[PDB]
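K.L.:
Below you will find the structure I want to go over with you.
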4 protein chains.
Amino acid sequence: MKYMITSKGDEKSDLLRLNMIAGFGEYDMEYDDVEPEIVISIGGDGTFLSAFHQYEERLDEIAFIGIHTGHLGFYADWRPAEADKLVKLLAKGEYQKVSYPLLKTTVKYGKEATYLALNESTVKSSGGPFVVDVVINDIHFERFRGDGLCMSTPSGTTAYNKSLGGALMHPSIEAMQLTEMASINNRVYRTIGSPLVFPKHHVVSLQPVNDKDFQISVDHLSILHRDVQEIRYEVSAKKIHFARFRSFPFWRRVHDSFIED
Amino acid sequence: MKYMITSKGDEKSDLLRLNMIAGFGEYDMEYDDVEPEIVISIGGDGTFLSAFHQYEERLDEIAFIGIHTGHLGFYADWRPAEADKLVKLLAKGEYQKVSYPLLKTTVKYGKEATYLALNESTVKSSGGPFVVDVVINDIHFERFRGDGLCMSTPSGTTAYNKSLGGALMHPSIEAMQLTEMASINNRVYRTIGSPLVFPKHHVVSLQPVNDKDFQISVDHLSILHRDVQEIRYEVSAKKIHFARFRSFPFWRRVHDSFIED
Amino acid sequence: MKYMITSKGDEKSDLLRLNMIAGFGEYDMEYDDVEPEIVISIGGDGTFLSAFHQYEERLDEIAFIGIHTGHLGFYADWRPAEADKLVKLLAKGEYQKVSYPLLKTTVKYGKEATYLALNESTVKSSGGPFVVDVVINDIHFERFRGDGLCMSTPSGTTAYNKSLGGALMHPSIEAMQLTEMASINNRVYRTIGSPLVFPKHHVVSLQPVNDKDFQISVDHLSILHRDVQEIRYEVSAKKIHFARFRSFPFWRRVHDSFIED
Amino acid sequence: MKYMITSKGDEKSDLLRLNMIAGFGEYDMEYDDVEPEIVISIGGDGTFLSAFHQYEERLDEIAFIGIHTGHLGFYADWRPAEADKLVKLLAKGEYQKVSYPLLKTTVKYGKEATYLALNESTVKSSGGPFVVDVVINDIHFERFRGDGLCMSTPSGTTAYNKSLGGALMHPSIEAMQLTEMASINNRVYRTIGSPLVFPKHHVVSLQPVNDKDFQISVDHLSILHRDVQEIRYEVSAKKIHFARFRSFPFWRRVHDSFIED
Ligand SMILES: N=C(N)NCCCN(CC#Cc1nc2c(N)ncnc2n1[C@@H]1O[C@H](CO)[C@@H](O)[C@H]1O)C[C@H]1O[C@@H](n2cnc3c(N)ncnc32)[C@H](O)[C@@H]1O
Ligand SMILES: N=C(N)NCCCN(CC#Cc1nc2c(N)ncnc2n1[C@@H]1O[C@H](CO)[C@@H](O)[C@H]1O)C[C@H]1O[C@@H](n2cnc3c(N)ncnc32)[C@H](O)[C@@H]1O
Ligand SMILES: N=C(N)NCCCN(CC#Cc1nc2c(N)ncnc2n1[C@@H]1O[C@H](CO)[C@@H](O)[C@H]1O)C[C@H]1O[C@@H](n2cnc3c(N)ncnc32)[C@H](O)[C@@H]1O
Ligand SMILES: N=C(N)NCCCN(CC#Cc1nc2c(N)ncnc2n1[C@@H]1O[C@H](CO)[C@@H](O)[C@H]1O)C[C@H]1O[C@@H](n2cnc3c(N)ncnc32)[C@H](O)[C@@H]1O
């Protein structure tokens, strides 16, 4: 079908892209980076996150594949030496698609902006002290004082969420997980402490208490938002689709990245 | 229908049981503690856990209700002053049933024993050093050295799991969560560290490395098991059913128990 | 002697300052905010931290006292109703002095700047990814990747250090304590994880790996530093002196702020 | 002088002991395991802990040395190939002594027993729920509910203390550090959470609330104590002395054991 290939842009990744393009030319494969059906990302997880966001408006028409030219990625989980076998198996098609949940972020002003995250969305203050009221399904749950909050997809749980103490969640679970960044807890100030895992259709809303300027990140993108009234998180109805050609289970991917490989 | 009432056995709880029994006698309600359809537990979460285990072989025919005569429970979430309104609404029926996941534990010797947990199951060594190989869906994930492991239901996530650093999980999510107890981590010894959340149909198996004697707990019950070859955890196909008469959301129950009430 | 009084600047604190000034006028007490020997801070810990920094160049000639007009402070540990008894006991003198350690921070460019902290000093990146080599007494200890690092005095251990997982340290111990902010840890990236407690005369140095711009905080002051070659932490030879009129032990102060009061 | 050598008792360690004994016979060295002045431990940290306890009543007359025949130890920090150079440098003497703090544990009944720990002392319940009142210098600090408590020396901070979230403390600091094992924390139950570091002459006392039977461990030794009224921890006035022949700094030892070697 139509395909395209992003590269991290170092010499290794560019030349592997040029070779795969050449191998694709020997099949009924057309390079189209406007409406691809296959997006191959060559580089690391940062390169893969860029490719997701380049094509986030055509998620349902696209299957993604990551090739790691450095260390193993959680998303970029094919090796460079497998690239020619990848070209072949994929020109034919007849591959399985695997789908992972995404996180929808809505930011409301005094106007709305929506974003999709594959790893996580985080909120930190814009200089002052971060204080937000945390409301779950319209129920006021807690007043959070500290550095910030992190809302993670299942496949993001091994990224920032992990470094914050979060649980690792199998990506077949349709959920999102909220972790704390350095909460204050004393006599007058109380947060839950524990990470929180929310199912589909639960809405977690962050509302400002005084300062209304926040630094909001979505995966690698970090935007200073002013005059913010609300930040709403829920599990997205949209999913990212991977093309799979072999069994590479999530927990094995986890063992390989963190225990040893 | 047929009903029964367990009491914590202090004066407050016994007398509230006697009064509810009296109120039930004014309806088509028959006290039967052999085949009840309604099990009311009066006391705290420990009393409720006992009632679950007393009737674990008739989970599908029974709806449970907890009355907390001390502080609020996660399971025992009606107040004593509501008891007469409880008698009434429940003689009529026309109540909704709510179902929470359970954890199946299988212990294999060199023979099998199965247990159901509403809170969690834990494994600790029987005196020596605890070392177990942790295998996920037949894939060797890690060699765990430390005090022990805890496998939690969703509604157990606010119990022992919470004190071990685990995430709180909404009980609509069909999953189980594994936390570490004091793992050793140095140059030669590596565990994941993070809690792990597993979906339905994933099997987590613990296999001994040297010592084969373990202390296995299931909720409040703690059994020394000898000549153990394997401990297998999976989300149960069975569920516990609660009778609900009002909206009392899980996250509100969490806010009330941990943030303030 | 010579004294001065800072106020948080709300009505409560201003008027308590005016009343204490009036009470001092009935003794051989002269208000001098250029070379005081007694500095009274009225407000909270933030007000007390400001007063420390206003007079950091005359630490050895000054005894400090904090009055908390809001909740109890760790530094501002007298109540407003005790103020008149404070005026009296202090005009006479004959009070004990108590001394707490401070943290020296040195920032080197390509030039040096020194700062003293009563709570802590922290380093975070200026937008990009924070990567620093951590060198202890000229020995390369670790390469830290993550959000940042926090170096705490003993009396700062109940502040930011606490929210980062650090240990609480009795202020009679001449030490400093380093905690991590969200470290990355996988196959290729390793930090110690644990907080580290250093004695006097140990030098902890942070050296940039790529980006050389950092946000460095000292207590409440936060400065963007450019062209930074090194950040050096050691226990200061200078100490802050408190005037004490009663026994109020540190662990009791800790119990009162965090367990209940 | 008089010396002796303990072995882990596998073939490697026994034969290295026999060779060092032979090398010592070529000097004015007499093997005496009743009143040695030099105690060499061959094996790992467990072997070294045994040697400390074998000779705990002659700590001040003895210098200790550890040889690691397996991985590097924190105590057993010479390699087997250095053994002949060790024999030589040590027959001459003219070595520096290095001293580390120890922890005194006192257990009172209704009678007293004292123990010295080089790593830590821990208290866990004997089957039931562990509840103890924690009293610091006769001030009631907290009521601890959970699995247990761990009191660590500075050189023990890299052992059990580390796995419990404690800080690593340089052994020149005369202190002890208390960590929690799985504390319960909700609306009605509050502990500090953070590790606590205590200086010399502070006394931390654990007093039973209901159950008075506890499992008390001291380093590798674990004793069930009945009819316990109190457990008192303080930094010992006694110290353990190491013989040093080279610079091997603590933080380097830490880097080598946990970061990589
Ligand atoms: N929160 C933001 N963004 N900035 C707040 C600015 C003013 N702060 C003054 C203070 C203090 C203080 N010293 C102690 C002490 N010695 N012991 C125990 N309480 C203590 N306070 C208490 O800390 C609470 C918050 O302030 C109040 O209750 C105050 O009672 C500056 C100080 O904040 C600290 N700080 C900054 N960010 C965080 C964070 N994420 N988590 C925890 N503390 C944080 C840091 O340690 C700095 O010095
Ligand atoms: N693991 C069980 N159930 N019992 C093991 C019995 C023998 N132990 C001897 C030792 C040691 C030691 N001292 C240090 C030190 N000073 N610094 C850094 N390494 C150190 N070791 C290392 O600890 C590892 C395990 O042993 C080895 O690698 C050894 O290299 C007794 C000691 O175990 C410690 N221990 C007990 N239970 C746990 C646990 N759950 N987590 C962490 N440590 C634990 C405790 O602190 C005790 O004293
Ligand atoms: N580190 C800074 N300041 N910015 C880095 C920018 C580029 N990042 C791309 C990625 C990724 C990624 N996804 C996963 C995944 N799904 N699973 C497991 N590894 C994963 N990586 C790995 O994360 C490491 C660092 O990047 C690499 O090894 C990469 O292999 C953006 C992403 O960083 C994450 N991030 C930001 N800050 C921190 C932090 N303090 N601690 C931990 N992660 C952090 C965040 O989750 C964001 O989306
Ligand atoms: N504490 C000891 N040694 N044994 C106590 C025996 C009786 N327990 C009944 C219960 C419960 C319970 N379920 C929940 C829930 N679903 N959600 C939130 N609260 C919950 N409770 C609360 O847990 C507190 C303690 O009990 C009470 O307040 C009760 O309200 C058995 C249960 O203890 C739990 N447990 C055991 N040891 C620890 C520990 N170290 N830390 C934390 N919990 C622990 C474990 O999860 C087991 O099932």
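Residue numbering for chain C follows Swiss-Prot; the residues present correspond to positions 1-110, 114-264, in that order.
Structure method, as recorded: X-ray crystallography, 2.3 Å.
In case you wondered, yes, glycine gets a Cβ from its N, Cα and C as well.
What Swiss-Prot records for C:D45 is active site, proton acceptor. Feature annotation from Swiss-Prot assigns NAD(+) binding site to C:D45, C:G46, C:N122, C:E123, C:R148, C:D150, C:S158, C:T161, C:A162, C:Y163, C:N164, C:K165, C:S166, C:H223. What Swiss-Prot says about the mutagenesis result for C:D45 to N is this: Only minor changes in the structure and a 10-fold decrease in the kinase activity. Among the mutagenesis entries in Swiss-Prot is C:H223 to E, noted as: Twice less active than the wild-type. Its activity toward DTA is increased 2-fold.
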K.L.:
Report, as a single number, how many Cβ atoms besides its own are within 10 Å of the Cβ of C:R148 (NAD(+) binding site).
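P.N.:
Looking across every protein chain shown, the total is 20.
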K.L.:
Could you tell me which three-state DSSP class C:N164 (NAD(+) binding site) falls into?
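P.N.:
Going by the DSSP assignment, C:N164 (NAD(+) binding site) falls within a helical segment, counted as helix.
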K.L.:
Using the residues the record lists for NAD(+) (C:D45, C:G46, C:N122, C:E123, C:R148, C:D150, C:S158, C:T161, C:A162, C:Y163, C:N164, C:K165, C:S166, C:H223), what whole-number Å value is the largest Cα to Cα distance?
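P.N.:
The two farthest binding residues have Cα atoms 31 Å apart.
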K.L.:
If you draw a 10 Å sphere on the Cβ of C:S158 (NAD(+) binding site), how many other Cβ atoms land inside?
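P.N.:
Other Cβ atoms found within 10 Å: 23.
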K.L.:
Hey, how far is C:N164 (NAD(+) binding site) from C:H223 (mutagenesis position), Cα to Cα, in Å?
P.N.:
14
K.L.:
With Cβ-Cβ distance below 8 Å and at least 6 positions apart along the chain, what are the contacts of C:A162 (NAD(+) binding site)? List them in sequence order.
P.N.:
C:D45, C:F74, C:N122, C:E123, C:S155
K.L.:
Could you check the recorded positions C:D45, C:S158, C:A162, C:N164, C:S166, C:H223 and tell me which sit with their Cβ under 8 Å of a chain A Cβ?
P.N.:
C:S166
K.L.:
At the level of the C-alpha atoms, what whole-angstrom distance separates C:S166 (NAD(+) binding site) and C:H223 (mutagenesis position)?
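P.N.:
Rounded to a whole number, the Cα-Cα distance is 16 Å.
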K.L.:
Could you measure between C:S158 (NAD(+) binding site) and C:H223 (mutagenesis position) for me? Cα positions, answer in whole angstrom.
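P.N.:
Computed Cα spacing between C:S158 (NAD(+) binding site) and C:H223 (mutagenesis position) is 15 Å.
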K.L.:
Taking C:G110 and C:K114 as the residues either side of an unmodelled run of 3, what is the Cα-Cα distance to the nearest Å?
P.N.:
6
K.L.:
Can you check what DSSP calls C:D45 (mutagenesis position), collapsed to helix, strand or coil?
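P.N.:
DSSP call for C:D45 (mutagenesis position): helix.
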K.L.:
What is the Cβ neighbour count of C:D45 (mutagenesis position) at a 10 Å cut-off, with all protein chains included?
P.N.:
24
K.L.:
Roughly how many Å lie between the Cα atoms of C:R148 (NAD(+) binding site) and C:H223 (mutagenesis position), rounded to a whole value?
P.N.:
24
K.L.:
May I ask which residues of the same chain, at least 6 positions away in sequence, place their Cβ under 8 angstroms from the Cβ of C:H223 (mutagenesis position)?
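P.N.:
Same-chain residues close to C:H223 (mutagenesis position) (Cβ under 8 Å, separated by 6 or more) are C:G46, C:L49, C:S50, C:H53.
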